[PDB]
Amino acid sequence: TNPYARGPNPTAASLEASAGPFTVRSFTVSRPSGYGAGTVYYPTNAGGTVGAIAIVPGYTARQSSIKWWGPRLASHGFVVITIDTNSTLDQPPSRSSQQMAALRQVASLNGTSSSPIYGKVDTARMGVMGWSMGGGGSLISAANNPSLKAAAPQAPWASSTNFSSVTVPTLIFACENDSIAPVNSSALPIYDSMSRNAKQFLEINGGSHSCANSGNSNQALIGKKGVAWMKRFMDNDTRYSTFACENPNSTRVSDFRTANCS
């Protein structure tokens, strides 16, 4: 039996809905330690401790841009922290440091009896997500912390696209018509540089740079893929092997690539 499997068996319908089976509560972090601000989302009665995911917005952006991931992921059995950075002008290496600090504070809250998530988190199982420079920062987190169990950046941007050292399972959401972090010079060279890991590249047809942000028009597919990827690799949950690794065969996807994903 898989000790990390949580919740009912998935269907395409359950993964495409705006919320999963679990009830989600949230709270603002009272004293952020090492980053600007944070909101934690958590499920009630997931059936065991769950992994934690830290999500970082892009250059000049705040939590509102990535906030929809919080309730979406937590409702399927994750604790999620969405953060604001110390400055909206922080670059990806600094975003990575703040992302890891947010995960460390989630671990601390898990050991704090007055906290709503007291005892709810498996601090050995962590993932990273983020948009644009925050997605670049997630890849830097993964490169520097191979104990992380999964990464799912969206429209990532980094100064160097060489992430050949990454051993973390990494899903890259890309936006076909991105003119900010163009796919051909950012998301795709990043994907092409990783030969050591399970990985996937999912380009949103006709998408601009914000195609996976809060309020996007592809929340059913993007949310399905994000949840499936995190379930498959943070929980080792082979019930999600097909959802995590499959080509969605969808007109919303202009380019699909995957490697080491059976």
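The numbers used for chain A are those of Swiss-Prot, and the residues that appear cover 29-290, in sequence.
When the header is checked for method, it gives X-ray crystallography, 2.0 Å.
A Cβ is built for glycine as well, from the same backbone N, Cα and C atoms used for every other residue.
Swiss-Prot annotations:
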type	residues	note
BINDING	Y87, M161, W185	poly(ethylene terephthalate) binding site
MUTAGEN	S93 to M	Increases activity towards 1-naphthyl butyrate
MUTAGEN	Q119 to A	Displays decreased enzymatic activity on PET bottle and on BHET
MUTAGEN	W159 to H	Displays increased enzymatic activity on PET bottle and on BHET. Exhibits improved PET and PEF degradation capacity relative to wild-type PETase; when associated with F-238
ACT_SITE	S160	active site, nucleophile
MUTAGEN	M161 to A	Displays decreased enzymatic activity on PET bottle and on BHET
MUTAGEN	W185 to A	Exhibits highly impaired PET degradation capacity relative to wild-type PETase. Also displays decreased enzymatic activity on BHET
ACT_SITE	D206	active site, charge relay system
ACT_SITE	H237	active site, charge relay system
MUTAGEN	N241 to F	Increases activity towards 1-naphthyl butyrate
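Known features from Swiss-Prot, placed on the structure.
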residue : record                                    : contacts (Cβ under 8 Å, 6+ apart)
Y87     : poly(ethylene terephthalate) binding site : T116, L117, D118, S160, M161, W185
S93     : mutagenesis position                      : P85, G86, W159, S238, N241, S242
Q119    : mutagenesis position                      : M161, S187
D206    : active site, charge relay system          : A183, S214, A215, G235, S236, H237, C239
Residue among the mutagenesis positions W159, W185 whose Cβ has the most other Cβ atoms within 10 Å:
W159
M161 (mutagenesis position): secondary structure state under DSSP, collapsed to three categories:
helix
DSSP three-state call for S93 (mutagenesis position): helix, strand or coil?
helix
Looking only at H237, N241, the recorded positions on record, which one has the least crowded Cβ, with the fewest other Cβ atoms within 10 Å?
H237
CB contacts for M161 (mutagenesis position) [other CB atoms within 10 A, all chains]:
31
Once the DSSP letters are reduced so that anything not helix or strand counts as coil, what is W185 (mutagenesis position)?
coil
Counting across all protein chains present, how many other Cβ atoms fall within 10 Å of the Cβ of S160 (active site, nucleophile)?
30
Starting from the poly(ethylene terephthalate) site formed by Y87, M161, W185, give every other residue of that chain whose CB sits within 8 Å of the mean position of their CB atoms, in sequence order.
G86, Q119, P120, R123, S160, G162, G163, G164, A186, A209
Between all pairs in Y87, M161, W185 (listed as poly(ethylene terephthalate) binders), what's the biggest Cα distance, rounded to the nearest Å?
10
